Amino acid sequence: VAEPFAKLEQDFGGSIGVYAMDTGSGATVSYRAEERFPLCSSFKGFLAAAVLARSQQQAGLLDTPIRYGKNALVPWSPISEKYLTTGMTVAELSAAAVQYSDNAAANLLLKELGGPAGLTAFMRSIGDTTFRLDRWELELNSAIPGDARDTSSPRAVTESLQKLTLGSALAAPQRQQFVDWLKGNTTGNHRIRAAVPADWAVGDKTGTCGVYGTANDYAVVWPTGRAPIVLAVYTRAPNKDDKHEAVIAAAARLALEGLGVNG
Ligand SMILES: O=C(Nc1nnn[nH]1)[C@H](Nc1ccccc1)c1ccccc1
Ligand SMILES: O=C(Nc1nnn[nH]1)[C@H](Nc1ccccc1)c1ccccc1
Ligand SMILES: O=C(Nc1nnn[nH]1)[C@H](Nc1ccccc1)c1ccccc1
């Protein structure tokens, strides 16, 4: 049903993209689900999944320490700036990237994977032909209208998230670690999580470009007594000065309602 989403995005003053999947029944909710939206920091969830995939062929990868200096620091590195010189393990960097959106951590891990093209290669390997990362933090946040760099679609985000958290794309230990990192995210309390009852489990990764009304969140949600739901909510707006969380929460509420999920 497009009517409620159309009213929401008109009130917002931009475009809202939603794809939600009930993994039990297969029912879906789609609104602008195949349009490209900027990933912004939301790429960092898939980055951590790619690191975990690498751990399936490199023993002890997650506990390997990476040393870095002031030169590795990027604005908004709230974890990595505290562990300078002495460095952090690959697992610590991955958790910081997912749960605090740490920019230096993300760029360090990106470097280990061969840059944006290496993360894109990992997404291709799990069957995602839509995702593309082209740049690093912070340039990937430009969110220019019509620019395909550093974008995906809500549908492709949800499908890949499902494969990685609930399907067979990662081995079982790596899958659970990915879920656990998403569950511990600290940046999403006002987005999808605000639409989810307190007694349901949720893991998410947010993104905020800071321009063009562009922000997003994707999540796996475990209601009690039924199969998990996977969903993605992305926004953008036509003007650079347009502001982007309540709209994301409202869109998530509508998506769950459209799936018949009482919550
Ligand atoms: O967990 C692994 N592998 C696996 N488990 N399930 N599927 N692959 C091992 N990696 C790993 C990564 C970080 C920390 C500890 C272990 C591993 C990789 C390669 C050879 C042998 C072991
Ligand atoms: O540098 C290190 N440890 C150290 N520095 N000063 N005192 N201990 C390295 N371990 C490490 C472990 C976790 C986080 C950061 C660094 C290391 C130890 C041994 C061989 C190679 C690397
Ligand atoms: O919001 C951010 N990161 C993030 N949000 N969700 N996940 N990560 C960062 N600050 C921010 C806060 C409010 C509005 C705009 C930006 C940030 C994003 C992009 C460039 C520079 C800084």
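Numbers in chain A come straight from Swiss-Prot, and the residues shown are 29-272, 274-292, in order.
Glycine is treated like the rest: Cβ placed from N, Cα and C.
Non-local contacts of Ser69 (active site, nucleophile) by the CB criterion (under 8 A, 6+ apart in sequence, same chain) comprise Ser129, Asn131, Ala134, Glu165, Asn169, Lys233, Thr234, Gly235, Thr236. Positions annotated as active site, nucleophile by Swiss-Prot, on the basis of experimental evidence: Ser69.
In sequence order, no residues are near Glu167 (active site, proton acceptor), counting only same-chain partners six or more apart with C-beta under 8 A. Positions annotated as active site, proton acceptor by Swiss-Prot, on the basis of similarity to another entry: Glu167.
What Swiss-Prot lists as beta-lactam binding site is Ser69, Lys72, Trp104, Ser129, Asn131, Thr234, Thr236. Around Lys72 (beta-lactam binding site), the C-beta neighbours below 8 angstroms that are at least 6 residues distant in the chain are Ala125, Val126, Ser129, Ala134, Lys233.
For the published mutagenesis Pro103 to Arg, Swiss-Prot gives the following note: Increases catalytic efficiency about 40-fold with respect to ceftazidime and reduces catalytic efficiency about 10-fold with respect to nitrocefin; when associated with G-239. In three-state terms derived from DSSP, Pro103 (mutagenesis position) belongs to neither a helical nor a strand segment and is classed as coil.
Of all the Cβ atoms in the protein chains shown, 24 others lie within 10 Å of the Cβ of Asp178 (mutagenesis position). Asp178 to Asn appears in Swiss-Prot as a mutagenesis experiment; the accompanying note says: Reduces thermal stability of protein.
Annotation note: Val239 (mutagenesis position) sits in a coil segment as assigned by DSSP. Here the residue is the original one, but Swiss-Prot notes a mutagenesis experiment at this spot, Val239 to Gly: Increases catalytic efficiency about 40-fold with respect to ceftazidime and reduces catalytic efficiency about 10-fold with respect to nitrocefin; when associated with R-103.
Ranked by CA distance from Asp178 (mutagenesis position), the recorded positions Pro103, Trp104, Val239 have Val239 at the top as the closest. Surrounding the centroid of the Cβ atoms of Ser69, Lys72, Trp104, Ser129, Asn131, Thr234, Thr236, where the record places beta-lactam, the chain contributes additional residues within 8 Å, namely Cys68, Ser70, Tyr128, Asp130, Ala134, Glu165, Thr215, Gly235. Close to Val239 (mutagenesis position) in the fold, though at least 6 residues off in sequence, lie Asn169, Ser170, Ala171, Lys268, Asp269, each with a CB less than 8 Å from its CB. Among the recorded positions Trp104, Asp178, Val239, the ones whose Cβ sits under 6 Å from an atom of ligand 3 are, in sequence order, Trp104.
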